[PDB]
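Report on one structure; see the data block that follows.
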Amino acid sequence: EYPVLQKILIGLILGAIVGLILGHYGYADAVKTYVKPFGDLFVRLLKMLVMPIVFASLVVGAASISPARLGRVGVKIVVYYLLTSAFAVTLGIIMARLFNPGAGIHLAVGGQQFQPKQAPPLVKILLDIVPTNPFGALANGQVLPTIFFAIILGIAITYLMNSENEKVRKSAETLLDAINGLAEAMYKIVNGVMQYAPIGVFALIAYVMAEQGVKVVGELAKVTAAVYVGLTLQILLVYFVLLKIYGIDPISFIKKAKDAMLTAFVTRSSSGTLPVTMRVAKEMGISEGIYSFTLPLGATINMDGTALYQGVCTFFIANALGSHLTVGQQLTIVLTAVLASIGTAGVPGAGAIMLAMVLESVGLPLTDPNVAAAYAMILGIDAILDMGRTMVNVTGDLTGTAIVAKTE
Amino acid sequence: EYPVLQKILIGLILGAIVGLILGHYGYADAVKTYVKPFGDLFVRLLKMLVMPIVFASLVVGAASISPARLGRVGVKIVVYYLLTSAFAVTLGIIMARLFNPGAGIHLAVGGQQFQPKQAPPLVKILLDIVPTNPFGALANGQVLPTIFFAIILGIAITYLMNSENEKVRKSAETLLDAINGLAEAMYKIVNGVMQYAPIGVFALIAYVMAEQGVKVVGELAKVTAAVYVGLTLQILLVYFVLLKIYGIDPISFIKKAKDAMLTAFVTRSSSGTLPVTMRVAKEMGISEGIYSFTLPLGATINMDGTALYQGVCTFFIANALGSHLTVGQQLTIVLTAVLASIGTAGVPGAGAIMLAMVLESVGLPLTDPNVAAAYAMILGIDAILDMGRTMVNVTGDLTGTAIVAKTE
Amino acid sequence: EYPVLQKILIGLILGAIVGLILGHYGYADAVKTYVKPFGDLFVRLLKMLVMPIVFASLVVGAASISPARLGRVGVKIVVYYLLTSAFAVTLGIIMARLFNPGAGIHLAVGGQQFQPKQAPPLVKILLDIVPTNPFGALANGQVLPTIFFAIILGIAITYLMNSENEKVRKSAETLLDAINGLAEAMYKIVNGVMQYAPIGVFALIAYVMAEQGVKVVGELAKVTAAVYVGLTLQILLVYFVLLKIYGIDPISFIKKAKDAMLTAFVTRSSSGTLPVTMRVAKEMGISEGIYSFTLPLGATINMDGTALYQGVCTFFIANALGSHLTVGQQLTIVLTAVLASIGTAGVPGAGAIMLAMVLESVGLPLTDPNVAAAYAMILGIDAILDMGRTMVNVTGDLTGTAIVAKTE
Ligand SMILES: N[C@@H](CC(=O)O)C(=O)O
Ligand SMILES: N[C@@H](CC(=O)O)C(=O)O
Ligand SMILES: N[C@@H](CC(=O)O)C(=O)O
Ligand code: NA
Ligand code: NA
Ligand code: NA
Ligand code: NA
Ligand code: NA
Ligand code: NA
């Protein structure tokens, strides 16, 4: 009974209210132990679907599309991704000069120290996209190396169709069918898991507002508004405009990508949201060729929401330490924050941990006593910011896929 | 050559003789390094078949029968499994009052103090039944999450069969067929492995008896006879009885379930016995809809043998510690042992580890010096006790499966 | 554009020359960070293919051929492998008495010490050949357990083809197809990756010669000649001969095993070369039933080149230490090095680590101050000796598969 998109808006509005109120009376722990378990289940059920929906769909996508098209799709979507993420930092820097976050605040030094993780070599990150055991890749996480093998196998399936033989032609047929069976099966599960969505959506914002909704006051409120307006200016001033330029109706696009966004926002897992956003692409008739490859890649590569968050936050820590950033340093963030955004995981809370890499680049390391105590205020409300981020991170990928789709 | 059921009975009788003799002359070391490995190969060979046989069969299972039907079957088998587990504890309690194991014996306090392995939250265990990577589930054991994803998968295939499409209807059929292929194959294998069964049976008891046969004398003899006749009354006073009331011939049931029951007794791994118990279920012509779900679920959930074991051993420790248990402390045993038995793994010797959980609830902890030296005497003959447990643990799943089967 | 078998030879010759030049002028680090990655990309690409190609092919192979044939092929190949490995050591010893590596040399003692790894019991290594989760076998490396289960599955698919049922016989057919689909699909992928091979080959020797080429002077040069002249005399005197005897024209055998021999040489992974060496088998038209099972087993069991290397080194150390080995100690190397060779991993540089095992049997342990400092000279030019080893390790697998196929 009842429409599904309504249930989520009701679970979202009611849950955000129920969270705040329950949380302001000090029931931060009563929500976590009682409410959260239902929001947890919603994420768990989705994660389930990620690996099969991604692997199977993309073998069929790479079998259906031309190997010259797939490669063209690739270069087009990377150029899109890179420029959207670059414009996203500058939008968060402009939002950090418009609003002033932590302008004249002096924070309690010596409270908490942090320890930055040494990032692995670029060579190793790049060579690691080619999996040495595809069964291993599936067996544990690893969407990117899966993407790679999938395409290669999909492509090989096509070459086995052109075969003179009959025994080969059929066995290649039999494989691709069954793989597509799983694919089609998965897209059916996501609907069923979307049926639980409202209950899960309710519980998740109830937890986030109950645990952190009470700390969105003071200079942490002004850093919050700087972000959410900045992200709102990313959806309108960038996506709505680039969809208008490419002749796609931007209003009915939000109609088609509603379920992805609300999941991304609440779930705060770009990775987790993948089977919803992938269905949302099939909803709007984009070829399994294109969206099977662009979405999972964009799940990790394209993070406009994160790119922006790391901008406004770099400025926050720079304002609450006294000294401002050079006009040459403002262009040194744009590069590193896009590099940090690419590198960030499609998992909850990973942006703030990756914000540490864009903090050394400007000159204020996270081992510095007072920088560390400033960072800890932001990490205090990170799950509030995380919600906006992920949603834009996800919206960005779908916007891209739609554009590449109309071009071909 | 030769009948196979006879071979296992010869391997069992000869093995337990050769083991008791060799072990009495102190050749526990020789039988461990020389004979036991042949009994291991049999165990290994069985484990092998579990993942593919469970998964592949249950996908077919959930597609084969109505999603409503599977639901009812579930509620029916859970109501079966709980009541049979609760009857099992009370039967062991009467067996621990009929006999007095550890009646007037004092033990050498301080030999070995045991240690708390903190249990995980039930909310987490329950949440853990949903697998976040179906591959990762299969990849490493994990029967329950696989049961989840399997049913879910199967159920989705059914929906693709009712599709208006042709390309969707065929590729879903193709998939169900391939997965059915695997299922069928793993049944064929378990027949093969069942030919090595006698050799592996021989070696397995030969080791259990060599290692622990001698110690089954004195008060430990009384506690052994307590358990065994208690288990015998579970089969004759509960299984034989409930099979009659439901209109299934108890003796033709025991004939068809023989291989399963023997594997279980010798293997002492309710979980390793799964592919034999699953074959046995198919041998009695039961539907893959029913037994594909019930047997793997019951392999972990329904442990009447473990429940009865924990019963008698609670009374054993209580008698060896002097003070008896109240009528309300005995009704407190019933509930905790049900939890402990369900919570107990289908792996060998695991119930003695969960016995500690049912000893905290009465008021006699495992870290208390003289309880710890009383529990060590039990752990000393646990392999002799484990054989019986596992056998009844597994018999009950088949009994329950058969009963729900006839009713449908 | 351009043939492949030409491109590889130009990459190897130009690459071995560019390597030696760059490294002699101290750029051994420059090659390692710049050139080497390309050569690693090749290895990742091949490795990708090993798990699906080995599994899918052998299930088809074992379903393709008679379980009596496969059994016979197995005993024929094991005999072949053990005999050729034994002969390889006796050839190495004859090279190391003809040449005198480390005759009049006395080394700087005490610089470096080594740590002998504790090898697990043979019974444990044998038992672990049966997997306990086939999905865990694939998931992480584990060619041998896969091999085992693959034959089993293949043989079961067959018995399912003889069933009176329609629904069983078609599902058995469907599964076999989809598995075969993948197998055919992987072989095409190797055709593609072999296109990158010359770029990979060029880089991989650039590295090896840059790092260790310059070290091949003095007494270390005399050992390198000893191993190579031996390995050559294994190719001509053992393969070219045993092939002619069995009636396969050797000259065209080398022609059709070119891609494998050169991948093995440059890549140094007997293991990672397998998808090339399995294709090369198919190219000369050997039955899948035979090479699906001989070649992957051979990758781990049959290492003529390693066995030879261990012979000529066991004679280098002993020469540097001063006191010679007995006639009965030479025959003690023959036995230990065949053993060690069988045990030695299909992975780059493993024979050297395994050389310790054969050294202890002659009475010169690796903990000994001066043995450990001579052994570090051998370990210095290892990649150099490893290239030749690996090639001859693989060639004997193809020679064995070829011979055994001709006898049927
Ligand atoms: N939850 C965010 C993580 C981040 O913003 O760093 C995402 O997956 O996009
Ligand atoms: N062998 C028993 C283990 C136990 O009951 O503790 C089983 O798996 O059923
Ligand atoms: N690279 C060699 C290692 C060895 O010589 O043991 C091989 O894979 O065969
Ligand atoms: Na994203
Ligand atoms: Na990212
Ligand atoms: Na059980
Ligand atoms: Na249990
Ligand atoms: Na080899
Ligand atoms: Na080896």
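Following Swiss-Prot, chain B shows residues 9-416, kept in their order.
This deposition comes from X-ray crystallography, 3.4 Å.
Using the three backbone atoms N, Cα and C, a Cβ is placed for every residue, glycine included.
Contacts of B:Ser65 (mutagenesis position) defined by a Cβ separation under 8 A and a same-chain sequence distance of 6+ are given as B:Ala191, B:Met194, B:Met286, B:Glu296, B:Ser300, in order along the sequence. Record note (Swiss-Prot) on the mutagenesis of B:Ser65 to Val: Strongly decreased chloride conductance.
Taking the Cβ of B:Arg276 (mutagenesis position) as centre and 10 Å as the limit, one finds 27 other Cβ atoms among all the protein chains shown. Quoted from Swiss-Prot, the note on mutagenesis experiment B:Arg276 to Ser is: Increased rate of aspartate transport; when associated with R-395.
The L-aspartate binding site annotation in Swiss-Prot covers B:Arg276, B:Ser277, B:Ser278, B:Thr314, B:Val355, B:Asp394, B:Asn401. Take the CB of B:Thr314 (L-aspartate binding site) and look out to 10 A: across all protein chains shown you find 31 other CB atoms.
According to its DSSP assignment, B:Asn401 (L-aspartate binding site) is helical. Around the Cβ of B:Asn401 (L-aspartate binding site), the same chain contributes B:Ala272, B:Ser278, B:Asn310, B:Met311, B:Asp312, B:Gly313, B:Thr314, B:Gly354, each under 8 angstroms and 6 or more positions distant in sequence. Residues annotated as Na(+) 1 binding site in Swiss-Prot, with a large-scale study or a structure entry given as evidence: B:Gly306, B:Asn310, B:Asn401, B:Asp405.
Here B:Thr352 (Na(+) 2 binding site) comes close to B:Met311, B:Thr314, B:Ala358, B:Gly359, B:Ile361, B:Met362: these same-chain residues lie at least six apart in sequence, with C-beta atoms under 8 angstroms from its C-beta. According to Swiss-Prot, the feature Na(+) 2 binding site maps to B:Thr308, B:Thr352, an assignment based on a large-scale study or a structure entry.
The annotation that Swiss-Prot gives for the mutagenesis experiment B:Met311 to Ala reads: Decreased dependence of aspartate binding on Na(+) concentration.
For B:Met395 to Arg, Swiss-Prot lists a mutagenesis experiment annotated as follows: Increased rate of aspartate transport; when associated with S-276. Sequence-distant neighbours of B:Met395 (mutagenesis position) (same chain, 6+ residues apart, CB-CB distance under 8 A): B:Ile213, B:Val216, B:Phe273, B:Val274, B:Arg276.
Swiss-Prot lists B:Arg397 to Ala among its mutagenesis entries, and the accompanying note reads: Strongly decreased affinity for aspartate. Non-local neighbourhood of B:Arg397 (mutagenesis position): B:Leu239, B:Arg276, B:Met311, B:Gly313, B:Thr314, B:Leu316, B:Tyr317, B:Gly359, each in the same chain, at least six residues away, with C-beta under 8 Å from its C-beta.
Every protein chain considered, the tally of other Cβ atoms within 10 Å of the Cβ of B:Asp405 (mutagenesis position) stands at 34. Under its mutagenesis entries, Swiss-Prot includes B:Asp405 to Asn with the note: Strongly decreased affinity for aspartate.
Nearest by CA distance to B:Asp405 (mutagenesis position), out of the binding-site residues B:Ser277, B:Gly306, B:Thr308, B:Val355, B:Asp394, is B:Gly306. Sorted by the number of other CB atoms within 10 A, the recorded positions B:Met311, B:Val355 start with B:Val355, the lowest. According to its DSSP assignment, B:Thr314 (L-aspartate binding site) is helical. There are 20 other Cβ atoms within 10 Å of the Cβ belonging to B:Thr308 (Na(+) 2 binding site). Highlighted in sequence order, B:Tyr89, B:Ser278, B:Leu303, B:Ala307, B:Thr308, B:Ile309, B:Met311, B:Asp312, B:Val402, B:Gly404, B:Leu406, B:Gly408 have their Cβ within 8 Å of the centre of the Cβ atoms of B:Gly306, B:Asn310, B:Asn401, B:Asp405, the residues recorded for Na(+) 1, and are not part of that set.
Reduced to three states, the DSSP call for B:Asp394 (L-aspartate binding site) is helix.
With a CB cut-off of under 6 A applied against ligand 6, the recorded positions B:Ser65, B:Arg276, B:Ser278, B:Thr314, B:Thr352, B:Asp394 are reduced to B:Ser278. On a Cα basis, B:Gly306 (Na(+) 1 binding site) lies 13 Å away from B:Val355 (L-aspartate binding site).
Across the residues annotated as binding L-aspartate (B:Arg276, B:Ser277, B:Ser278, B:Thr314, B:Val355, B:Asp394, B:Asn401), the widest Cα-Cα separation comes to 12 Å. Rounded to a whole number, the C-alpha distance linking B:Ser277 (L-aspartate binding site) with B:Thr308 (Na(+) 2 binding site) is 11 angstrom.
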